[PDB]
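Down below is the structure, laid out as structure tokens.
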Amino acid sequence: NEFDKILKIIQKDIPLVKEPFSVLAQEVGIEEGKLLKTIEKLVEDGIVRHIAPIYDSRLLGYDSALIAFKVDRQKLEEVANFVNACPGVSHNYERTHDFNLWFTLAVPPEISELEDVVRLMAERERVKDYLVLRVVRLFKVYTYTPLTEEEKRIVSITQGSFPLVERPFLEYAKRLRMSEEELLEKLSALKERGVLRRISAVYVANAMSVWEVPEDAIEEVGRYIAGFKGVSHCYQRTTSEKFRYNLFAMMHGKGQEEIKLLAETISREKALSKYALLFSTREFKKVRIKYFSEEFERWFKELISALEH
């Protein structure tokens, strides 16, 4: 099926050439214009909603962490809306835990350390207890070189929707005042460095399950948990005094108790008595950040300025 072949192929990394859809068209076996208009349908209708470059957050120089605030209900909403205002906050959730507000914060390089940003946030919101957790996705060598201002501009203008045209790098190249060949050259290098991952198209109850697992077992455990329906993303971090859980596993079900059952099973079969179910009871924000926009810094100055008194 064409639909099946096209849907399948645009989820694969799209080649860094001048006419990538010409190449995909050849591989699929259909005329390019027909391939193009079809892609639109798939995004117009929403089984794939977008098609874009995927950049590695830390290889861009972004420090990102999972932040948890201890806020009490009277002030939960007020604090939540403050968090959402931050351009570096991607997801924000109210969860069932002593730390009842969890958000993902990403901070651009050369503005402020992440720890400083959250300190000023917590100080402004009068939040005494907070957590700064750096997790790594369990999808189961790259060295961070600071990006030049040109590479920042490249990432800045390319990060959005990939143009569904014959020459999807052309307009970008014109804006960057360079040839397509020069742009693709730089995009290739970023891909070689892992800064650019790829260019591709991509329940009722939900919970972040957190687990304390011996690190010589987190691999196996992570894979065991990954085999279950109701389990999506898994993350790992180090253990700490402030938060002894080193394995994170996003759970979902058509009910809380259903998730509880799944967690209890895992706890049983893997002998993991140390865990907690942090159910998502509110979603304040679920956007994806734009990299290297000026709006974080401007937001940041305001936080500084508002703290002046």
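The first residue you see is number 1, and the count goes up from there.
Recorded method for this deposit: X-ray crystallography, 2.0 Å.
Backbone N, Cα and C atoms are what each Cβ position is placed from, and that goes for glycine too.
Copied over from Swiss-Prot:
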MUTAGEN   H91 to A or S (Swiss-Prot position 93)  Loss of activity. Does not alter binding of the substrate analog Fe-URO III
MUTAGEN   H91 to Q (Swiss-Prot position 93)  Almost loss of activity. Does not alter binding of the substrate analog Fe-URO III
ACT_SITE  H91  active site
MUTAGEN   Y93 to L (Swiss-Prot position 95)  Does not affect didecarboxysiroheme production. Shows a reduced ability to bind the substrate analog Fe-URO III
MUTAGEN   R197 to A (Swiss-Prot position 218)  Does not affect didecarboxysiroheme production. Shows a reduced ability to bind the substrate analog Fe-URO III
MUTAGEN   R197 to K (Swiss-Prot position 218)  Does not affect didecarboxysiroheme production. Does not alter binding of the substrate analog Fe-URO III
MUTAGEN   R198 to Q (Swiss-Prot position 219)  Does not affect didecarboxysiroheme production. Shows a reduced ability to bind the substrate analog Fe-URO III
MUTAGEN   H233 to A or S (Swiss-Prot position 261)  Loss of activity. Abolishes binding of the substrate analog Fe-URO III
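Known features from Swiss-Prot, placed on the structure.
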residue: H91; record: mutagenesis position; DSSP (3 states): strand
residue: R197; record: mutagenesis position; DSSP (3 states): strand
residue: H233; record: mutagenesis position; DSSP (3 states): strand
Original post:
Among the mutagenesis positions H91, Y93, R197, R198, whose Cα is within 10 A of the Cα of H233 (mutagenesis position)?
Top reply: none
Original post:
Between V202 and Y203 there is a gap of 7 missing residues, so what is the CA distance across it in angstrom, to the nearest whole number?
Top reply: 18
Subject >> Distance from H91 (mutagenesis position) back to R198 (mutagenesis position), taken between C-alpha atoms, in Å >> reply: 22
Subject >> Euclidean Cα distance (Å) for gap endpoints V141 and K140, 19 residues missing >> reply: 17
Original post:
Do you know offhand how many angstrom separate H91 (mutagenesis position) and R197 (mutagenesis position) by C-alpha?
Top reply: 21
Original post:
At the level of the C-alpha atoms, what whole-angstrom distance separates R197 (mutagenesis position) and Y93 (mutagenesis position)?
Top reply: 27
Subject >> Local Cβ density at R198 (mutagenesis position) - other Cβ atoms counted within 10 Å >> reply: 14
Original post:
Looking at Cβ-Cβ distances, which residues of the chain lie under 8 angstroms from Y93 (mutagenesis position) while being 6 or more apart from it?
Top reply: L101, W102, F103, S280, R282, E283, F284
